[PDB]
Every structure is written in C-alpha cells, then in structure tokens.
Amino acid sequence: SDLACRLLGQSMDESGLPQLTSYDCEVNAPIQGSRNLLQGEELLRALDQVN
Amino acid sequence: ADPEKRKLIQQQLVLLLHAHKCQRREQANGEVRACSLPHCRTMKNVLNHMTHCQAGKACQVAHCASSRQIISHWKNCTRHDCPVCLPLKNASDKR
Ligand SMILES: [Zn+2]
Ligand SMILES: [Zn+2]
Ligand SMILES: [Zn+2]
C-alpha cells in the first residue's frame, strides 16, 4: 500500500483519533535543537517533501 | 512521557502526511481515488485550519496544537534513527 502507513492499525485501535495537545506532543517527542511551531506556507512545503 | 502517547503521535504524523499526499497525488494525476485511510478528510480539515490559524500555543483546538508540533519535529529532526522521521526520510520500500 504505502511505506509511511505500515500497520497504522497498531495505534488506530486506541479509540480512533486522540485529544493530544502542544504540551503532550512537546513532552513526548521534543523538536530537535530548540522547540518551535512550524506554521503557514512552511507547513505545506514540509508536507510536500514526502513525494 | 508515555509509550502509548508516542504510538498515538506516530499515527497522527503519518495521517497528517497522508492528507497532503492524497491531495497532491489526486490533483497531479488520478482516476480511482488516491485516498485509502478513512480519517484523511479529518486531517485535510485540520491541514486547512493550520495554514490560516496563527495562534499555535494559544489555539484551544487539540488538532491545531498537535499538528504544528509533529511537523516541527519532522522538519528539525536529523537524528540517526527516529521511529517516524527515519522511515519518512529514507523509505524502506523502493522501485
Ligand atoms: Zn486520503
Ligand atoms: Zn488553530
Ligand atoms: Zn524525529
């Protein structure tokens, strides 16, 4: 199917979609170097690089 | 931190990437729907919101607060091996 999507079922089983937050995500998987918030045009540019 | 929260974050990261991948592919070239995952439309709505919204830390919406964080991580992360960043950067399956 797709490489990224490998056994999504693993985590998808837990309710469906969670109610995570900026705090929870920052705590669990800290941004390399220094914490920030990637926003606007740069989001789509970052998502495009998958191709 | 908690391992099951990491599991949840892993799927959010993959789903958010799918939302744009699906959109991109469909617009570029398609006949049969590019989409596979049910939750894709939910992430597409979140994707649209993220670009318009500028509150970030202050945004009360779970999705907005989370989605900015996952993309921030993936963009900055240049680690030897990370449970999401590595397979995304260097796809194991190639043709
Ligand atoms: Zn889709
Ligand atoms: Zn927002
Ligand atoms: Zn990483």
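Following Swiss-Prot, chain A shows residues 776-826, kept in their order.
Looks like solution NMR, at least that's what the header says.
Note that Cβ sites are derived from N, Cα and C of the backbone, with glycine treated the same way.
Around A:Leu795 (mutagenesis position), there are no C-beta neighbours below 8 angstroms that are at least 6 residues distant in the chain. For the mutagenesis experiment A:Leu795 to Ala, the note given by Swiss-Prot reads: Inhibits interaction with EP300 and transactivation activity.
Non-local neighbourhood of A:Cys800 (mutagenesis position): empty, since no residue in the same chain at least six residues away has a C-beta under 8 Å from its C-beta. Listed in Swiss-Prot as a mutagenesis experiment, A:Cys800 to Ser is described as follows: Abolishes hypoxia-inducible transcriptional activation of ctaD.
As a published mutagenesis entry, A:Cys800 to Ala appears in Swiss-Prot alongside the note: Blocks increase in transcriptional activation caused by nitrosylation.
When secondary structure is read from DSSP and collapsed to three states, A:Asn803 (mutagenesis position) falls in the helix class. One mutagenesis experiment named in Swiss-Prot is A:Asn803 to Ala, and its note says Recruits CREBBP. No enhancement of CREBBP by Clioquinol in the presence of FIH1. No change in nuclear location nor on repression of transcriptional activity in the presence of histone deacetylase inhibitor.
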Reduced DSSP assignment, A:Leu795 (mutagenesis position): coil
